[PDB]
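J.: My questions all concern the structure below.
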Amino acid sequence: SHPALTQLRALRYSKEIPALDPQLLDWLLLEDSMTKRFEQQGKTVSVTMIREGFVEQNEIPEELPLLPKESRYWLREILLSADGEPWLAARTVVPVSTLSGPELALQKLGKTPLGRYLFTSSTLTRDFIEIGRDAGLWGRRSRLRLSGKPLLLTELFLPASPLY
Ligand SMILES: COc1cc(C(=O)[O-])ccc1O
Ligand SMILES: COc1cc(C(=O)[O-])ccc1O
């Protein structure tokens, strides 16, 4: 596990998106993962794997209300670094029914960071996003659909990141 993932799981969300300055909203509402956006800053991005594998409902209490109830889910928790400096922690939960067809690849991603560049085959949409916060830090959670199949993606922005 990891202190940053512990922090990510403590974020508290608002049903309504706050009226933040537009520079900060550009970042939080971005329709993609942070990969290319961070590279844009003049950085090399790398992933540290914290935890990966199949888990049962009891391991995903925060996400369960937002996804289909199934026997198993694929869990992916990472730390994203920019030139060696941690900038983000992320937690992705995929119901196993979403793992079919091209989407089965979500399972073999490893240390490659997630991004729209990887799913050119599938159709991508987001039906919900909320902004959260904890102890001065910003986070967000989104339900994305690949070819109609859902997954939940949560991101915590570390203070080293450009949002601050
Ligand atoms: C938030 O992460 C993403 C968002 C969206 C989106 O919101 O449409 C698409 C792909 C992503 O990897
Ligand atoms: C680089 O940005 C992201 C990567 C991942 C990942 O690889 O699981 C998740 C959320 C992100 O914003």
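Residues 2-165, in that order, are what chain A shows, numbered as in Swiss-Prot.
Per deposition record, X-ray crystallography, 1.9 Å.
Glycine is no exception: its Cβ is also placed from the backbone N, Cα and C atoms.
I grabbed these lines from Swiss-Prot:
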BINDING   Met35, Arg77, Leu115, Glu156  substrate binding site
MUTAGEN   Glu156 to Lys  Loss of activity
J.: In the same chain, which residues outside the set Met35, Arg77, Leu115, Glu156 have their CB within 8 A of the centroid of the CB atoms that define the substrate site?
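T.: Here the non-site neighbours turn out to be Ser34, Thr36, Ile79, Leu81, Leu89, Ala91, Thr93, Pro114, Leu154.
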J.: Name the residues of the same chain, 6+ apart in sequence, whose Cβ is under 8 Å from the Cβ of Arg77 (substrate binding site)?
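T.: Those within reach of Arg77 (substrate binding site), by Cβ under 8 Å and sequence separation of 6 or more, are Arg52, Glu53, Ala91, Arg92, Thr93, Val94, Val95, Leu107, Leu110.
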J.: According to DSSP, collapsed to three classes, what secondary structure does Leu115 (substrate binding site) have?
T.: coil
J.: Which of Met35, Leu115 has the fewest nearby Cβ atoms, counting only those within 10 Å, among these binding-site residues?
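T.: The binding-site residues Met35, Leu115 were compared, and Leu115 has the fewest Cβ atoms within 10 Å.
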J.: From the Cα of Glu156 (mutagenesis position) across to the Cα of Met35 (substrate binding site), what is the distance in angstrom?
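T.: Per the Cα atoms, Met35 (substrate binding site) and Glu156 (mutagenesis position) stand 9 Å apart.
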J.: Cα distance, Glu156 (mutagenesis position) to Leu115 (substrate binding site), nearest Å?
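T.: Checking the Cα atoms of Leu115 (substrate binding site) and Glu156 (mutagenesis position) gives a distance of 12 Å.
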